[PDB]
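A short worksheet on the structure shown next.
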Amino acid sequence: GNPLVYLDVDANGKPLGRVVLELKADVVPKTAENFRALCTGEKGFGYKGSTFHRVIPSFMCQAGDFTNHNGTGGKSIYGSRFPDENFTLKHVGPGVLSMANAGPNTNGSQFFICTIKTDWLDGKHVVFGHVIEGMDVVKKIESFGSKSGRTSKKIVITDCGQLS
Ligand SMILES: CSCC[C@H](NC(=O)NCc1ccc(N)cc1)C(=O)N1CCC[C@@H]1c1ccccc1SC
């Protein structure tokens, strides 16, 4: 079946717990595979040690810029960017996992987890999974954001990987 992956997240060096994500490889296999491999680190790079750099309460928590740590960088397992696979899955509510981008066909490694239904992103950001476990951890991360997106604590993916 679809992969299950995890992110273990700290805030100011204290563990918050684990977010477990189902990757919908049945719908978006290329996008799911990228995220899966960036969690395991098996290509020699990935999410371990990187941050949630933009967090906006009542919107989303964004992470995955493991090269510049500020929303300008990241890279995929395929190359620096890859196309929008499809827009079949929608931003239906809290817990949706979706790709950040800089316009059409600019997926890399940055991603976000929604904390509300974000329907205006449908057709613009590729949804590729959802939170299975750890929404409490996501709500803690969210609480450390601000309207500008600047975080009030240093939020780090200390470990990540594949469960199945
Ligand atoms: C269209 S305005 C830019 C959209 C923004 N983009 C980035 O943060 N882009 C930088 C970026 C993302 C991925 C790659 N590979 C390279 C650069 C982005 O992907 N997202 C995902 C949810 C949070 C943010 C966003 C989207 C729509 C409206 C507002 C916002 S943040 C105020």
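Residue numbering in chain A adheres to Swiss-Prot, whereby the residues present occupy positions 44-207 in order.
Note: Cβ is positioned from N, Cα and C throughout, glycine not excepted.
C203 (mutagenesis position) falls within a strand when secondary structure is assigned with DSSP. Listed in sequence order, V48, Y49, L50, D51, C82, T83, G84, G89, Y90, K91 are the same-chain residues six or more apart from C203 (mutagenesis position) with CB atoms under 8 A from its CB. Swiss-Prot documents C203 to S as a published mutagenesis change and attaches the note Blocks Ca(2+)-induced mPTP opening and reduces hydrogen peroxide-induced cell death.
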